[PDB]
Amino acid sequence: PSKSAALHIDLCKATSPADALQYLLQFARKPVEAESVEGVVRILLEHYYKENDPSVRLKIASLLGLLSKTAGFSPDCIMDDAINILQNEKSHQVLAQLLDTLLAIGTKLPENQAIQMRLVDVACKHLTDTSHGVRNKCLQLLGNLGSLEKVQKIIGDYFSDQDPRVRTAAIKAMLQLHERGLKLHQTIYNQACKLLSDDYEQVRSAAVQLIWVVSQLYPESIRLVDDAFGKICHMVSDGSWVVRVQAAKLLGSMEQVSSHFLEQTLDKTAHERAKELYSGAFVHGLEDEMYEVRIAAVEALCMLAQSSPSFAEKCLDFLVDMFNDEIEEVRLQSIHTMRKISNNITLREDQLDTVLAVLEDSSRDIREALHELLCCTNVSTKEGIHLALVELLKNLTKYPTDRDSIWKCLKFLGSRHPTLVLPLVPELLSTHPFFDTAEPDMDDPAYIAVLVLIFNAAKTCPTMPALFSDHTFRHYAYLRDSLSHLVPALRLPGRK
Amino acid sequence: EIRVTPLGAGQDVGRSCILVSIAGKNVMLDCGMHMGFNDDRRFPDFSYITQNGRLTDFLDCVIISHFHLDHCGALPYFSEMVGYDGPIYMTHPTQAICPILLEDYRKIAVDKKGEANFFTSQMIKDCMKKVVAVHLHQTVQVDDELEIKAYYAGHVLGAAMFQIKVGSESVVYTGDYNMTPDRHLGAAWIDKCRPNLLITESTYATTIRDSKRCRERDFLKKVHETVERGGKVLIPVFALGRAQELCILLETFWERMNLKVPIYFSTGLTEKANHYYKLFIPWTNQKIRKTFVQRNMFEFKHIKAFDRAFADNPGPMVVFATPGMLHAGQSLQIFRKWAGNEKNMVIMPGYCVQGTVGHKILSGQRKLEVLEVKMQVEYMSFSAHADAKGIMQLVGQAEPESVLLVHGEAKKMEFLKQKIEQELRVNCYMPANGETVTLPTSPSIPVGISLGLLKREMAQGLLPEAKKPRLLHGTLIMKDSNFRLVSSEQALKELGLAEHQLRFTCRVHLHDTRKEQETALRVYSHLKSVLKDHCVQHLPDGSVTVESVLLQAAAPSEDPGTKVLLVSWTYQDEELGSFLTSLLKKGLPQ
Amino acid sequence: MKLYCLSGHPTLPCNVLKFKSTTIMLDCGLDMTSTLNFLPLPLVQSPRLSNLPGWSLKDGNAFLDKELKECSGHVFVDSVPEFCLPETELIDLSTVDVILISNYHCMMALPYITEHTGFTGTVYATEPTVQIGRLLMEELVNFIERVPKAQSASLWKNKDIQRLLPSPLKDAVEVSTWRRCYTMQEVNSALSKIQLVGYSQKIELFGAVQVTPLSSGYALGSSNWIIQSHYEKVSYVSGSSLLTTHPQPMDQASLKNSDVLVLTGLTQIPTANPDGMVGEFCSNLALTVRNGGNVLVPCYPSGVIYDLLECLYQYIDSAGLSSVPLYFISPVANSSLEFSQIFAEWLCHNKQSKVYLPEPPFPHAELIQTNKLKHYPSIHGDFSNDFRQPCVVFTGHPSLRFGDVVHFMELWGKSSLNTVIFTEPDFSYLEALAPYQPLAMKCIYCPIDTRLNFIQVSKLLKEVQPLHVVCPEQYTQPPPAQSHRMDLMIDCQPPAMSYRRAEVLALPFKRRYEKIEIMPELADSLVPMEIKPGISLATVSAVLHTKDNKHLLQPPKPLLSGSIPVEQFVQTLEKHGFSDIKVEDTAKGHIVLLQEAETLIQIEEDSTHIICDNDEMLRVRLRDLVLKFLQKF
Ligand SMILES: [Zn+2]
Ligand SMILES: [Zn+2]
């Protein structure tokens, strides 16, 4: 009905650039057929397709592609499109629209073999263009048409073809092939070794993805994943800034690598000078143009640090030093990564530097993140615990609004390693040996802060209620009554 | 060919000035003075560029990299007394900054040396009226064939590489530049130009500058502890460049830590430095050029203009001061004021001039002139120059074919040359001031071409017959203006010449008893069987066609035992014609 | 070379050009005239806008009283304001390679195209254009937000009802494709897809083309694009202004010698004199403020505002009106002021010199330092406390359909002393003011435009002498305002072939020659030879290498041409060793017989035939003797 009326109106108008354009725009703009009449409409359109000014034909093909989404059409449209393509070789635009329509049909519903994905693929392969007509689009067509789990030869030659756009098309088709598995061969590694140095943008951007994806499959070249990682490293200093984001993310995602070679990224120092005093890819990636690449770098570092139990100690200084980056996002990411790698790590002398930051203007997010870091860090030296305690007290007395987090971080800092604090018990709470100390105020949020640490530590060490003074017992009862999610139940005689 | 003549900075530093003769054009890169030679020898020599004539006759254009004196100090001298009216190219920040520094240097020369033949304020104004501005990546056509392009360098605000390109030849002069991003200037960035020649500095070619982030971390720790101990802080740095970087770093750290101790910045050059750094935001890297939307980092909340009388003021203090060299030392005034105290710190973030009060303080002896220094000195390095890795990375990125080093010392020049030659397999040089070096070019002449010929040739190449020489042919029509390459037939029609046809007809003599009537059929069958994949057809008239070779059974000859076969072919297919004749000389199968 | 015009607007074009093996789209124009048809978006609901009577379908079948509302005998739709779009279905935009931006006004519609269609190509624009564009899109998003008017009138959109609906609703175009305003995540994605370019930066695309932006002068950063291969030129000019203004002066030098010239964005009010009309502005403003009313001024927070502010700064002291303050109210006022201040390299020479003499180039900085002019984020907040009367208020949006202007003008309309002064010429102020009519506020129309007028257009066309000229049909046809006048229609030789909304054109051009480079070894190896005066040619033989659409030749079937003279043939045969050669003449050719091998040769005009016995060495000797008596092609 509507399709027949539209066909009659178009035939009657027969205006070259006016009638066809208006009819196509109205038909596409208004609505889809939403019925089986799509086949009849397609037949009518193909009937008028025999004309001049291939712009009208291209618009008709676009309409056909749009209609193909309705899922109504199946083999009739496929056969008609194949026939039309078999003889509609005129300029590049017409073949472009035809290839787009064929791709739409193929991935719209059939997703099957038996001239559902094989005949179309063969036809497209045989229809290889001479000058950028369809080349990229036929490449992505065969990309979305996965032959079987047995095609790579054609793309192998196409990699070194004329236009970088076609190179990108081949790369994206390769990505589509991988995402369905297809067990890509090893030779693509050596072939893309040169793709790395293509001296044009938008090419390397995905060549890096290809080298990563092939490498991670299996590490066997002579060292294969190590070689690919070395290539990514030598590339991390790419001229652009868009490449470096992928460069960082992909090496971060990688997980297995030769230990000895891994540290060679960080090897160059004033840091080792400080260490003695107390006693290259990332080296450059950490300090780069704009904060995006810094964020990517820190993420990659946290990922592979998690992966490798070693190599963490080498990176603590490189993290902590990079706190005053001036970009709050990098600040937060650095704190988060330090937290995430905080395990079996020691801050013999790093304690003071990572704690100096605790005094920010408000930076409520930063200070809360620092508390989160402290509650999950590890220290080994008693003076370290003492130091952290004193800076936390300064924090509380200067910013009396996050005591509610100060207390929890102290709770965890106690529970994590109790024995460290036991020597401090006489000193931290005044217990003059032969003088009865005046009851410190019960509600003072510095005394409560220092008491919660002790009580949380006291779950483990049985000997210390002996050290506890007179007040501490009734004060413990009061705390355990007030803040039941900070002080656990104990063995004290007063509260049996 | 390329000719390079360094009139200065030849295995040395200061008074940098390069002359490039390229494709018959003379361009002068950079023209500055340098201190230490009170004689005229400080200025670059001009007896070689033009001897004693008119400069514009020989020179084409002057290029200025950045506003540092050792590069932009000779502009009045070169362009007013000597006489030059040609175009001078320099980025807007350089144009805005160099005049103030030139005036200050003029006043300093008057006050100290008082050289009679010295450019005057009016003359600086006249010279600067003759300047032309260049933005980033803006190609400016000096003439119909010579064009200059700029790039972001970051040695100081507005510093820029230059790519002097003509036709295919191109030379990239970097001048002073940095590859390590600073706290307010982005790192130098370049295309993959692939120049034939690359002029670069080597000021720090032997020093792999360590992690700048950790270096400034140490600096900030020292300043924090110093303010804690109640002492005072004096930081001598020359008013341009490093002063603003230190100011930004300290201001940001200061706002974060919320510290309140007032900090002062030396007057005199502040009123201009801050104003220019404020009006020229679109050079100051991503952090500032983004954060500009809300506030303007160069409007300082806690940095205020210094006052001399505050020198005696008690309590811990932080004060910047000038000059970084201490030779005159308004900074040296406060230094002498506080020298007795051991509580105060002082930081020297740069190299001092040897044999001066700078070197005396550099060395640790108390007696420095006879007065004894007691406060503590820290010799920091916040230079904004290129580290060895920086130079190597930049050359690798540009991918040049020949390098040339200036702005440095001879021994470091040698180390860097050795390393680079071993590494990148690239030619290097070391011109001493006044030594000209010549290098061969590759002036490939361009040519026009018809579209269709290329189209079909590329289609043939696309066909899987590659690796077999397809012998791209045709002819080059020359007009002395537009050389155009054309196909044979297109040239024929264009020139109107007749399409001469060359035909050879060979009389093959077949000696056999087979009938003449079947001779043509035998020829067809034998040729179709022998010449595989060849177009062999038997025409209805009894003749045979092999591609374009026509075989005809001629009329019976007077010799009964001899049959004549006319094999006629054109010159183009004469290869196959000769092959057919050779095959037929063996005779048909019998 | 195919050119697609996807926007009928004469000033906000969207043109998809095709060239070599690349597809380039220019401009993304958002026709914001369509917004006029909708009701205002009040900041606080007003009773008069709330209670408007409902226009009724005369048949009454459809329930259109809710969708439509009528005021002053007119009709408006009732929903969130809307926007027209370029027709994106003519060609799949996803196949578009590169997008170019002319000016912040022409890039307004960028997000829709950049995000929705799947466009993967890159975008080019100048730094001030992109920044000020990010400012304007922020302003627009904020205005449409902040009072979400959920209603969505869709029945009226039907074509059948649209036919019956009265004017101007009959006049809408592509009512179907209209789309609601985009959002901030789309804006951010669009602005992050961008890449920057300075003036005259020669950006090469795949070696396939070379694009260059040239100073236009219309506004701060507007660029006229030039696309060239090595033998062609397409100059796309959109919104130039050769008058004396603050932006960088227009450069016509490179425009000449252009194969195709696309011309767009001419003036809107051809008869308007900018200088005299700014004078009218100042005089009327002064008179109203003296009367004691209040003056409202709609204007984009950029562009013409700055020239207006310089003029007002110079003129205020003339009448000594220092008492009356200037309020500049907009959510991007402060950012726009600061961005105008920083951009020095793009201003005119006078202002660049004012910078070289340390001082902020524009005088509105001095105004703000003097406190006569105060910039505020929006009327709510500090402005309410610090208000005064009488005053002059620069509002945000000149469409009059939303922003702070709607609220101010609902507030001040009742009075008669107060006055609203239009300056931006992009909207028919009659339709703009229609919804608020009746209005006691004195309405003054002084629309300032700076784009080139038709006389200057003729001058420029004669100066550049293009091979073809392509312009919108509106210019070709005389304006409906004055059908009598002839100067109001473009004129050129050959006549400028025109176009309309959603049209496809084929440029009258043919690709003949392109650029290829020889390599010095082969160049030296080749030896030129001459057949005609001043014409030296040589047969070529090599292998082509192609990279990035760039071709080169390096060393690894030519034929004959020219008759062979029989006299020279026999002379050289005898002097080379041949003997007993006899030549006879025919009607037009010569038959020459060499006794050895019994060789007979007939030479005719453009015809030479050799017949000999079954010989090989003599045959090849004859071949090399005869081939070298002519020129090889
Ligand atoms: Zn320098
Ligand atoms: Zn220098």
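The residue numbers of chain C are those assigned by Swiss-Prot, with the residues present covering 1-556, 582-658 sequentially.
Method of determination (from the header): electron microscopy, 4.2 Å.
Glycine too: its Cβ is placed from the backbone N, Cα and C atoms.
Here is what Swiss-Prot says about this protein:
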type: BINDING; residues: C:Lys2, C:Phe19, C:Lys510, C:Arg511; note: 1D-myo-inositol hexakisphosphate binding site
type: MUTAGEN; residues: C:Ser283 to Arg; note: Decreased interaction with INTS11 and BRAT1
type: MUTAGEN; residues: C:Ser283 to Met; note: Abolished interaction with BRAT1
type: MUTAGEN; residues: C:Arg644 to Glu; note: Abolished interaction with INTS11
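According to its DSSP assignment, C:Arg644 (mutagenesis position) is helical. Non-local neighbourhood of C:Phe19 (1D-myo-inositol hexakisphosphate binding site): C:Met1, C:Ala208, C:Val209, C:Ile227, C:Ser229, C:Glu232, C:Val234, each in the same chain, at least six residues away, with C-beta under 8 Å from its C-beta. As a whole number, the greatest separation of Cα atoms within the 1D-myo-inositol hexakisphosphate-binding residue list C:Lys2, C:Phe19, C:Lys510, C:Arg511 is 13 Å. For C:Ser283 (mutagenesis position), the spatially nearest entry among the binding-site residues C:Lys2, C:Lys510, C:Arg511 is C:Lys2, judged by CA separation. Neighbouring residues of the recorded 1D-myo-inositol hexakisphosphate site, listed in sequence order and excluding C:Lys2, C:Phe19, C:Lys510, C:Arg511, comprise C:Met1, C:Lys18, C:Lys20, C:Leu507, C:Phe509 (Cβ within 8 Å of the Cβ centroid). Close to C:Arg644 (mutagenesis position) in the fold, though at least 6 residues off in sequence, lie C:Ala622, C:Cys637, each with a CB less than 8 Å from its CB. For the binding-site residues listed here (C:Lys2, C:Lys510, C:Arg511), the lowest count of other CB atoms within 10 A around the CB belongs to C:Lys510. Proximity to chain B (CB-CB distance below 8 Å) holds for C:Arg511 among the recorded positions C:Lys2, C:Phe19, C:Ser283, C:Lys510, C:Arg511. Under the DSSP three-state reduction, C:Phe19 (1D-myo-inositol hexakisphosphate binding site) is assigned to strand. Among the recorded positions C:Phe19, C:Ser283, C:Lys510, C:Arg644, none has a Cβ sitting under 8 Å from a Cβ of chain A. Under the three-state DSSP scheme, C:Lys510 (1D-myo-inositol hexakisphosphate binding site) falls in the coil class.
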